[PDB]
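S.K.: Sharing a structure, written as C-alpha cells. Questions coming.
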Amino acid sequence: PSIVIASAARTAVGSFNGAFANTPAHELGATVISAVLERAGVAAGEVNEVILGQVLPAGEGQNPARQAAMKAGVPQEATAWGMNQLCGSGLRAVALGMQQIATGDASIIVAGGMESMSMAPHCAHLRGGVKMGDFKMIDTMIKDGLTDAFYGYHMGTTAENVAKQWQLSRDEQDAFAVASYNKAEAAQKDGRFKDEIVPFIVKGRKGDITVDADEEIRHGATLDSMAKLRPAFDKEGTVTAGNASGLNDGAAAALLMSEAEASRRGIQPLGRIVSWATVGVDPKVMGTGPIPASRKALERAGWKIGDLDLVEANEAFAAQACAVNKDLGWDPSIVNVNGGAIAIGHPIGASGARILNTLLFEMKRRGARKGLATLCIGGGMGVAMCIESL
Amino acid sequence: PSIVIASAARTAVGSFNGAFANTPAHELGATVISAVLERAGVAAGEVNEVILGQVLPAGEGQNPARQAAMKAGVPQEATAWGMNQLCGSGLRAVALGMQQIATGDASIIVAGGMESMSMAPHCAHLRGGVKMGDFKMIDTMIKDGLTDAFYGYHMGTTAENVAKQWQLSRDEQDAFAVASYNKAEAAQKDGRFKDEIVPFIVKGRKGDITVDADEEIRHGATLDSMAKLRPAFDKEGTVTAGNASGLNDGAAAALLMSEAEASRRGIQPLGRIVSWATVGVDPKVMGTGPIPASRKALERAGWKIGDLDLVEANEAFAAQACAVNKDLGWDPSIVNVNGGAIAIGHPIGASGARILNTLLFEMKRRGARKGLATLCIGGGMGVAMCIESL
Amino acid sequence: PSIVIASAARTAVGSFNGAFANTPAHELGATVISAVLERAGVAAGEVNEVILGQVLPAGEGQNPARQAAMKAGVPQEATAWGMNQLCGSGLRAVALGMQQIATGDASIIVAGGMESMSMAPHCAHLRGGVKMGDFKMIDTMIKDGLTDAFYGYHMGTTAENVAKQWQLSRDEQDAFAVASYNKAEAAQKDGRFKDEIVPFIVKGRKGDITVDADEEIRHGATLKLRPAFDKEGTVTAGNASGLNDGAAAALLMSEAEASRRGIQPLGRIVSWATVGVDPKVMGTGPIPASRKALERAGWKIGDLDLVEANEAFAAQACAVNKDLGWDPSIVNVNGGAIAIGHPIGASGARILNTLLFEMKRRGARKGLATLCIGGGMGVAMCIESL
Amino acid sequence: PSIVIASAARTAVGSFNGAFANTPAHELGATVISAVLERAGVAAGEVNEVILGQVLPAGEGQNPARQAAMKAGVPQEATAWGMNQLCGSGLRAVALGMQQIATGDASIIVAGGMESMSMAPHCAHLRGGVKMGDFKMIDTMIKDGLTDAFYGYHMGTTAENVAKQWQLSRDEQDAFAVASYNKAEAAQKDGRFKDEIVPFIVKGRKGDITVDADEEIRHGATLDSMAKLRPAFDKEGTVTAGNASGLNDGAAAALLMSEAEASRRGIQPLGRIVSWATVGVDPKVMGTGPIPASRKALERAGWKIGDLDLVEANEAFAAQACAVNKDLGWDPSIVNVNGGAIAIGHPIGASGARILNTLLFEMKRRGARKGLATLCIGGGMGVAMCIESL
Ligand SMILES: CC(C)(COP(=O)(O)OP(=O)(O)OC[C@H]1O[C@@H](n2cnc3c(N)ncnc32)[C@H](O)[C@@H]1OP(=O)(O)O)[C@@H](O)C(=O)NCCC(=O)NCCS
Ligand SMILES: CC(C)(COP(=O)(O)OP(=O)(O)OC[C@H]1O[C@@H](n2cnc3c(N)ncnc32)[C@H](O)[C@@H]1OP(=O)(O)O)[C@@H](O)C(=O)NCCC(=O)NCCS
Ligand SMILES: CC(C)(COP(=O)(O)OP(=O)(O)OC[C@H]1O[C@@H](n2cnc3c(N)ncnc32)[C@H](O)[C@@H]1OP(=O)(O)O)[C@@H](O)C(=O)NCCC(=O)NCCS
Ligand SMILES: CC(C)(COP(=O)(O)OP(=O)(O)OC[C@H]1O[C@@H](n2cnc3c(N)ncnc32)[C@H](O)[C@@H]1OP(=O)(O)O)[C@@H](O)C(=O)NCCC(=O)NCCS
Ligand SMILES: [Rb+]
Ligand SMILES: [Rb+]
Ligand SMILES: [Rb+]
Ligand SMILES: [Rb+]
C-alpha cells in the first residue's frame, strides 16, 4: 500500500531559553497534533497511534508522546510512544508511522517529533551516595544529546573532522552560513513559512503571548560579524557559533494514511512517501550520514539524483552541509531554498519533521514533483526520505 | 514475508541497587546482543539495525542503543535507536523490528529492551536559576517511569483502582503473589531459566563477578510474612511491596529474520511472529491494558483464547494480573508456568522482551505450538504478541 | 585598660543579586580591613588578630576571616577566626576584640563582620545516598540565616507575633518604614554616608565597576504590597529589611596606644551586653540588652545623645522604641536597615559605623548601638566620644 | 579573677558515616552541655552563655549553638553563639569563655566544640542560573574544612611540606602512628576514657543505640600493616591514611566559672586555666603552628617546657606531630599518654575540647600539676592552653 502525508504542521522554532523557555515539549506536540488534524479534516477520535521522536524527555513524566496526544484530544483507546534516533528522530518517526500502515496494523498515524532543549534538566546519579568529594551535575542536553559517547567530544568537533577532510576553509563555511541566513530572512519576509507554521500560545500569568515566527532568523547577518566570531569547539578550529546550528525548541508532525483512505475523504495529500533509508557511518564524521542514506533512499525509489526537484538537507554544521552537497553533487540551488537549520534552528527530536514540513509545503508552493529530506545523526548515522507529489 | 525469531537471550534480572547497581543499561544490552548472535550462528557484521526499548536513559549519553551495538561488535554501517512505550517497550521493539523486515527495509534485526533503574539519576531544571528558596531534585525513575502524568499518583494506585473494580481482596492478591514466588523458585531450582539467561560479568576492580541467576527470587516465601506487610501506596489499601513487582535492572533481546532467511542458514527458529497488537485504555485502570490487546492480537492471528498452549502475562501487580486472568478467562495453569515479575523482577524497558524469552524457551522445552506474551503499560495501554512454533 | 575605636569603615550595602552578586564575602571584608588600617595610619604588620562575624560561609573555603585578613595585607604572624551570633555577629565581634585587649592577650584588633547573601549556595546532605524519591535542595540563606530552628517559620512570622502582642497596625508599621526611607534618602543626598563608606572595586571582565553608594536606598518611597509571610498578616516587603551584601569593621586598641600613635579615636567602648528572650517574640532582644549595657555603663536612658537600633522589621523596631522610651528623633537619624539593607553577619558593624561617624559629625558625647538576633537574643554596646 | 574548669565531658568520637552518621551536631552538643552541668551540680538556669566551636554548620539551621543550649535545657534568657577557627575551635572557645568571666561580663560559661562531618552537605551556588554545561557540587567538608584557601591543596599536602622540612621518613611517621594506636588501645581497655566520655543515645526508629566508646580505636596496629598503605595525597609522598587522622563526629565542652564560685558550691575543679595563646605561621607549613603558640602560652604562664607534667598535642598528621615534639623537646612519654587524634579521631570543631577533656581527666588520674594542650590550625595557625591542677 502507498502511504501519503495528508497534512503537516510545525510550531515556530524558538531560541534557547527564549519564547518556549518554560514550555514542556508535549505542550508543543499537542498543538502540532491538533493542527494536522484540522488541516486534513480528520477528527482526533480517528487517530490510531501517535509516534513522536524526542531526545531529551527527562523530567517530563511518563511517555510525553502520550501526554501530547491526550492534551490534543486523542482518545484513551489510541496508543502513543516516543523514539530516539537523535537528530533523525523527527523524520524516522514518520517512516515508522508509515510502516504501521504498510503492515496493516494501523489506519491513521500522527508522526513527528518534539524537543524542548531549554527544559532539559541537570542530573546526577545519587542512589549509591557520594561518600566524599565533589561530583558533577550533568547537563542532559550536552551529555545525552550533543556529546559523542565513543570519543567524548561535542558534535561540533565531529564537524571539525569533516572540515579537515574535505578541506573546507573558514571563509567557505561562513559564506554557507550567511547564505542560509539570507535565504531564511527572505522566505520569512515573503511569508513562505506561514503555511507550515501553526501559532503556539505561550500561556502566561501576566498575559498570553502568541508565537508564530521563528525567532532565530536574524535580520542583516553580515559576513564581517561572522568572521569575527571565535571558534566554539577547537580553539584553533573553524566551527563557530555563527556557522553552526544552535539550541532550540519546537515540534512538528504529519498525518499519515493510505492513498486510498485519503481518496475516500477527498483529501489532497501533500505527498506520497515512495522510499526511505537509514545508514550508519563513522562516528568521527557523523555529518556525512546523509551521503549514503540519500543514495540508499534514491535507490529504493528508483530515482537518480538528477530526478530530484527539491531537497531539504539539514544544516547541522556548515562543514558537514558543504560536504554532503559536494559529495552527492546535486544542484545547490534546489537544496534548502528557504534557508536551513543554521538560521532557523535545530530542535533535535523535531528537526527531522521540521525540514519535512518545509520540504512538503515548498513542493506544493512551486509544484515540485520529486523531493528528498535528509539529516545527519550523532553517533555516525544518517536518515533520508523521498517524497513524490500526487 | 514470514518473520521468525531465530534466537533470544536475556540477562539475569538484578535487584534494585543490587548486582547491577553501577552497570549502565547499554553494557547489559551489549552482552545480550552478542548472545543472540552466538546462539544463532550470525556474525555481528550481518546485523542491519538494533532496536532496544529503554524508559530511563537519562545520563547514559547519546543513544544508548547505539552504544550497545558498538560494544557488541556491530559495525558502524548498521544503525540503532531506542524507543519508549514504558513497560511494553521491550516487546514493542520486537514488533517494530519485525516490521522492518516485513516492509523489506532490513534483513536481520536485533530487537529487545534494556533498563537500569538503579542508574536512574535525580534531576532538576536549573537554567533559569533558583533565585531564592528550596527546590526539588526529581527522581527520574519515579517521575518518568512510575508516576502517571495525568492523575499524579504511582502505578500502585492504578492497581488499587483495578482491585476495587474487580473486587480483589488482600488475601487473593497475596495468594497470587505467593504462587508467583513458588513457581519461580521451583523453575530456578530445576534450572528452567538456564537456557534463556546469558551470564553477565560485572567488571569490578577487586575481581570480576559473574551474575547468572535472578537475584529477586525468594526461597521460602511464606504467606504469613506476606500478610504482615503494610500497604505501600494507600495507607488503607491492598497493594503492598510483597504483592507488587519491584525495581530491577536487566536486558533482553531477540534476533529477527525472515523464515526463508533462517531456512537458508539452517537455523531452527524459536518461533514465528504471527500477529501483534497494541490498544489503549483508561489511565486510571492501566493494568487492564492486556485485555483488549490480547483479544486484538488473537483476532489478527485468527486464534481463539482456547487455542493458546502457553501464556506469559506480565505481573506488574497482583491486582492487575488477577483481573486480566479473570476477564480473559484463559486457563491459569498455562499462564506464567515458571512465575512472573512479582518474583523475577520488573525492569520496565526490558520486561517486554524478558517475558518473550521465558515464553520462547518454555514453548521449546514442552513442545507448545501457540503462545502469547502481553504486558500492561502506564498511561493506559497494552501490548500483546502471538508466537507459533515452526 | 580602656579600649577605643581608632578608626572604622564599611562598604556600600549592595542589593540581593545586585552589585555584589558574584563577590565573595572575604573580598568585601579585605577592603574594609585595609580601610580601617589606612584611616588610622597603622601598618598591617601591627594587627594581632582579625575577628569577623559571618553567618553564611558555606562554599567560601577554610576560615574566610583568615582569607580576608591575608588578602588585606595582614601578615601571617597574625591570627583570624569567624563567629556566628546571627544578626548580632558584627557587633559581638567588636566586643570580643575589646576583650582580647582587656585581658592583655592582644594589642591591636580589627573586628567587624561580612556577609554575602547573594553568594549563599543551595545544599543537600548526600553522603548516605537518596535510594528513592525526591529530596530538597536547601537554601542555606533561608535555612541557616532566616528560619527559626525551634518553630520552623520565617523571621517575618516572628515579627507578626510582636506586631500582634504590641498591637501595631499596618499603617503604623508602614509609617515607620516611610520615615526610615526618608531619613536614609535624605542622608545619602547630604553625603552623610560618604565618610563611613569605603569604595569597593568590583573587578569585572568587561571593565571594573566602583561601588560607593548603598544601592538599596529607594527614591520617592510613597505611603499596596501583599504580606510576604502571613496570608492575613501585617509584615510586608516594604516594612521589612531585604537581603543584602556588605562588610564593616573597626580598629581596636587601648586608649594609651592610640595616644602614643597620635590617633584621634572615633569613640571608646564603655560597656556592652547581650541577653536572650523568647524565640516566639524575637526583636525585643534590644530591650533587655540595652538596659543591661546602660546599667554596666552607669548611664540612664536620657543620657544617650544618639541611638542606632537595627530595624529588622518595622514591628520589632516600634516595640523597642515604645518599651525603652528613648527619644525617637535621636534613633537612626540617617535611616535604618529597612531602607539601607540588612547584611546579617555585617549589620552589627554597619550600624556601629553609622553611629560612630554621626556622633563625630554632630558632636554627640554618648551613643548606643543595639540589634535583635534570631532565636531570641539581643546585643548592645555603649560608645562615648573623646 | 582566676578562672577554673569546674567540669568537662565529651562524647565518644564516631567514625565517618559510622555511629553518628545521621546525628546533627547540636544533638551531640546538647548531651555534652547537660553532662557538664550534672557533673558540676550546676543548674541550666545559671548558665550565662554557651560558646561552641563548629566549622561545618551548613544546613543545620539558625545558630546550632543556640539549638544545642535550648535542647539541653538552658533557658531562653541565656545567649549562645558559634565560632570558627578550624581545628583550634574547640580549644579557642574555652579561652573565649574564660575571657567572658575574666572581664566580668559573665559568671558561668559552657564552652567547647561540636562537629558532624558526616552530616556535611554538598552545595553549589545556583542563584544566577546554569545556562549551559556541567557544574560541580562542592563537598563543604573538603572545601570549608580540609582545603587550604590560599594554595588549594589538602591539609595532608601541608603535612608533606612539614615532613620534607624536618626530614621525616615514612618509617618514622609510621612508627609514631603505631605508638599512637597502641596507647589508645591500651587506654580504652583500661577504661581510662570512661570518666571523660558521656554516653550518647542514638535515637533510632528500630531501637535506640547507646554509643559510649570511640569507634576509631584500632586493635593491633602493626608497622607491617602500616607500611602496606598507599600515600593518600602525594603520589610519591609519605602521608597515608594510616599515619593521618581521619574524618569523625563528636562534641566536647567544659564548664567555666571563677575559682571563688566553685569554692562557694563545694565544687572541686578539674583544673585552672593559667594562660593561653594563638600564633600564626605560613599556611604551607600550618603543622608548625603549635610550636610558637605553645612557647607563647608557656611564657604567659611563666613556665618552662620542663615544668609540664602532662602534654596533649593534637596529632593532625604523624609528620606534623613529630616536628612539634622535636622542636619543643619535651619528654615524649608524657605526650598523648592515652593516644592521639591518629587513633581516636579528629572532629575539627570539637578536637580542641576533646584533647582538653583527655588532659583534664588524666591530670586528675595521675595527679599531674602542670599541663598543656595544643593543636595546629589550617591556614597557618596554632592554639595552646596551659592548665594547672588545684
Ligand atoms: C555553537 C554553540 C556552542 C553556541 O552557543 P554559545 O556557546 O552559548 O555562543 P552564543 O550562541 O551565545 O553566541 C556567541 C556570540 O556570537 C554571536 N553570534 C552568534 N551567532 C551569530 C551570527 N549568526 N551572526 C552574528 N553574530 C553571531 C552572539 O551574539 C554572541 O555574542 P556575545 O559573545 O557578545 O555573547 C551552540 O549553539 C551549539 O552547541 N550548537 C551545536 C548544536 C548541535 O550540535 N546540534 C546537533 C548537530 S547534529
Ligand atoms: C512496591 C514498592 C513501592 C516497594 O518499595 P520498597 O519499600 O523499596 O520495597 P522494599 O522491598 O525495599 O521494602 C519492603 C518491605 O517489605 C518486605 N518484603 C518485600 N517483599 C516481600 C516478600 N515478597 N515477602 C515478604 N516480605 C517482603 C521487605 O523486606 C521490606 O521490609 P524490610 O524493611 O525489613 O526490608 C516498589 O517496589 C515499587 O514502586 N514497585 C512498582 C513497580 C512498577 O510500578 N512497575 C510498573 C507497573 S506497569
Ligand atoms: C522582601 C522579602 C520579605 C521577600 O519578598 P520578595 O517578594 O520574595 O522579594 P522582594 O519583595 O524584594 O521583590 C521586590 C518587590 O517588592 C516591591 N516593593 C517592596 N518594597 C516596596 C516599597 N517599599 N515600595 C514599593 N514597592 C515595593 C517591588 O516593587 C517588587 O515587586 P515584585 O514583587 O512584583 O518584584 C525578603 O527581603 C526577606 O525575606 N526579608 C527577610 C528579612 C529578614 O529575615 N531579616 C533578618 C533579621 S530577623
Ligand atoms: C587521609 C584520608 C584522605 C583517608 O583516605 P581514605 O581512603 O578516605 O580513608 P579510608 O579509611 O576510607 O581508606 C583507608 C584504607 O586503608 C586502611 N587503613 C587505614 N588506616 C589503617 C591503619 N591505621 N592500619 C592499617 N590499615 C589501615 C583502611 O581499612 C582502608 O582500607 P580500604 O581499602 O578497604 O578502604 C582522610 O582521612 C583525611 O583527609 N584525613 C585528614 C583530615 C584532616 O585534614 N584534618 C585536619 C587536620 S589540620
Ligand atoms: Rb547560528
Ligand atoms: Rb515483590
Ligand atoms: Rb525593604
Ligand atoms: Rb587513622
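The count begins at 1 with the first shown residue.
Yeah, the Cβs are placed from backbone N, Cα and C, and that goes for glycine too.
Pasting the relevant annotations from Swiss-Prot:
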- B:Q62 to A (Swiss-Prot position 64): Slightly lower activity (MUTAGEN)
- B:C87 to A (Swiss-Prot position 89): Loss of activity (MUTAGEN)
- B:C87: active site, acyl-thioester intermediate (ACT_SITE)
- B:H346: active site, proton acceptor (ACT_SITE)
- B:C376 to G (Swiss-Prot position 378): Loss of activity (MUTAGEN)
- B:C376: active site, proton acceptor (ACT_SITE)
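Looking at the shown structure, what environment does each listed feature sit in?
M.R.: Classification of B:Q62 (mutagenesis position) by DSSP places it in coil, neither helical nor stranded.
In sequence order, B:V55, B:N314, B:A316, B:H346, B:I348, B:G349, B:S351, B:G352, B:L375, B:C376, B:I377, B:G378 are the residues of the chain that are 6 or more apart from B:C87 (mutagenesis position) and have a CB within less than 8 Å of its CB.
According to DSSP, B:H346 (active site, proton acceptor) is assigned to coil rather than to any helix or strand. There are 26 other Cβ atoms within 10 Å of the Cβ belonging to B:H346 (active site, proton acceptor).
In three-state terms derived from DSSP, B:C376 (mutagenesis position) belongs to an extended strand segment.
When other Cβ atoms within 10 Å of the Cβ of B:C376 (mutagenesis position) are tallied across all protein chains shown, the result is 33.
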S.K.: Check each of the recorded positions B:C87, B:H346, B:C376 and report back the ones whose Cβ is under 8 Å from some Cβ of chain A.
M.R.: none
S.K.: Taking 10 A as the limit, how many CB atoms besides its own sit near the CB of B:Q62 (mutagenesis position)?
M.R.: 24
